[PDB]
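Read through the structure below, which is laid out as structure tokens, and then see the notes.
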Amino acid sequence: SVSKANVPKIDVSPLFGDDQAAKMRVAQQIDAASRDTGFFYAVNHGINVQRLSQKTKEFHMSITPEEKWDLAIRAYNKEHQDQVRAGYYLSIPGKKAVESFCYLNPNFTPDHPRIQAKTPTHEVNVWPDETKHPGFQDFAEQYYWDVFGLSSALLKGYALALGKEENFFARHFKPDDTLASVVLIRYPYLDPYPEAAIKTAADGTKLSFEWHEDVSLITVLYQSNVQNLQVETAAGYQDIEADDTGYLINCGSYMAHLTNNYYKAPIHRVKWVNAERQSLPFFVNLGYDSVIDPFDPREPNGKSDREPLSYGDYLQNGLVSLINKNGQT
Ligand SMILES: CC(C)[C@@H](NC(=O)[C@H](CS)NC(=O)CCC[C@H](N)C(=O)O)C(=O)O
Ligand SMILES: [Fe+2]
């Protein structure tokens, strides 16, 4: 018997406005969700998720093996030593079902100063041929800025929830240097489904991806309407119901660090389900040099003894640790 997680739906529309009391009421709801299971659905968010899902499906279903090799990250193509993050993450027929395409800040061009300096975690996006995938790049870059805007608004809610001025986090989340990424993940229907792609949890549950905390400040996720996520509580894992009109939000481990675990990074995992579906996360990352001094909201003086952590060092170590723990995706 598996219970269902309490995942509230929060109308985030006030976070785009100037009614300050309404924004406080949203912040209270974010606080409550963040101290309970750690997940909530953002509704009334203003993003055209129907077009997002359609354009992503057209891409996943039309790209060919030749194109996948040409876009592949270094894990699948040793010629692409500069693609650690951005590019195509191939499936392996008979062994690995999931495949995905990851892209970063569209402002990271060859002329960008972080690219000129060869700073770790910064890469120039690779894209398919425009003639084979017309309008895909335009759509994907536009989507990045659309979800960037939603994420900026959410960060104002988190700041207010913790008793800070609304730009406390958002001031470090800038178009010129954000390390945020979009991943367009396809989970396919397969018959027979490769047994190598199913992991068995300690409790017997069949999984597609094992337990983890997110490498992010917050994670802003759109998924098609197939139930798959579970969140760990002290009484075991609970199912998160799907909603293909909303964005599922949770904190990552950088938030847990800077709040002395007041807002924990919820541990979650992905159940195996044999269904064609999409999982489209946006990982809200700050800039490479961004540092927020930790504080403890439980203490009157907010004092914390935790060391400030540069976001770049956090991200480089976190991404590698996640690969080592849960596998190359
Ligand atoms: C749980 C979902 C978010 C999704 N899982 C994921 O996206 C998992 C766990 S949060 N995330 C990752 O592998 C990190 C990708 C980081 C990305 N390459 C980058 O360079 O920024 C899934 O559906 O498997
Ligand atoms: Fe995650």
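For chain A, we keep the numbers from Swiss-Prot: what you see runs 3-331, in order.
Determination method: X-ray crystallography, 1.4 Å.
Including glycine, each Cβ sits where the backbone N, Cα and C put it.
So that you can see what the record holds, here are the features copied from Swiss-Prot:
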{"type": "BINDING", "residues": "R87, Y91, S183, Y189, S281", "note": "isopenicillin N binding site"}
{"type": "DOMAIN", "residues": "176-288", "note": "domain 'Fe2OG dioxygenase'"}
{"type": "BINDING", "residues": "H214, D216, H270", "note": "Fe(2+) binding site"}
{"type": "MUTAGEN", "residues": "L223 to I or V", "note": "Strongly reduced the catalytic activity"}
{"type": "MUTAGEN", "residues": "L231 to T", "note": "Abolishes the catalytic activity"}
{"type": "MUTAGEN", "residues": "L231 to I or V", "note": "Strongly reduced the catalytic activity"}
{"type": "BINDING", "residues": "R279", "note": "2-oxoglutarate binding site"}
{"type": "MUTAGEN", "residues": "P283 to L", "note": "Abolishes the catalytic activity"}
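Here the candidates are the binding-site residues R87, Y91, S183, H214, and by Cα distance the one nearest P283 (mutagenesis position) turns out to be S183.
Within 10 Å of the Cα of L231 (mutagenesis position), the following recorded positions from the list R87, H214, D216, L223, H270 place their own Cα: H270.
Taking a C-beta cut-off of under 8 angstroms and a sequence separation of 6 or more, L223 (mutagenesis position) has the following same-chain neighbours: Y249, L250, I251, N252, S281, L282, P283, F284. Here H270 (Fe(2+) binding site) is positioned 18 angstrom away from the residue listed as '2-oxoglutarate binding site', judged by their C-alpha atoms.
DSSP classifies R87 (isopenicillin N binding site) as coil under the three-state reduction. Ranking the binding-site residues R87, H214, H270, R279 by how many Cβ atoms sit within 10 Å of each one's Cβ puts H270 at the top. Shown for the domain 'Fe2OG dioxygenase' (176-288): DSSP residue counts in helix, strand and coil, namely 9 helix, 48 strand, 56 coil. With respect to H270 (Fe(2+) binding site), the closest of these binding-site residues in Cα terms is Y189, chosen from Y91, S183, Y189.
For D216 (Fe(2+) binding site), the same-chain residues 6+ apart in sequence whose C-beta sits under 8 angstroms from its C-beta are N252, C253, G254, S255, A267, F285. Around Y189 (isopenicillin N binding site), taking its Cβ as the centre, 25 other Cβ atoms fall within 10 Å, counting all chains.
Note on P283 (mutagenesis position): other Cβ atoms within 10 Å of its Cβ, all shown chains, come to 22. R87 (isopenicillin N binding site) sits 19 Å from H214 (Fe(2+) binding site), taking the C-alpha atoms as the reference points.
All protein chains shown were included, and the count of other CB atoms within 10 Å of the CB of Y91 (isopenicillin N binding site) stands at 21. For the Fe(2+) site, the Cβ centre of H214, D216, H270 serves as reference, and the other residues of the chain with Cβ at most 8 Å from it are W213, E215, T221, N252, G254, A267, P268, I269, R271. For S183 (isopenicillin N binding site), the same-chain residues lying six or more positions away in sequence with a CB closer than 8 A to its CB are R87, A88, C104, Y105, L106, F284, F285, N287.
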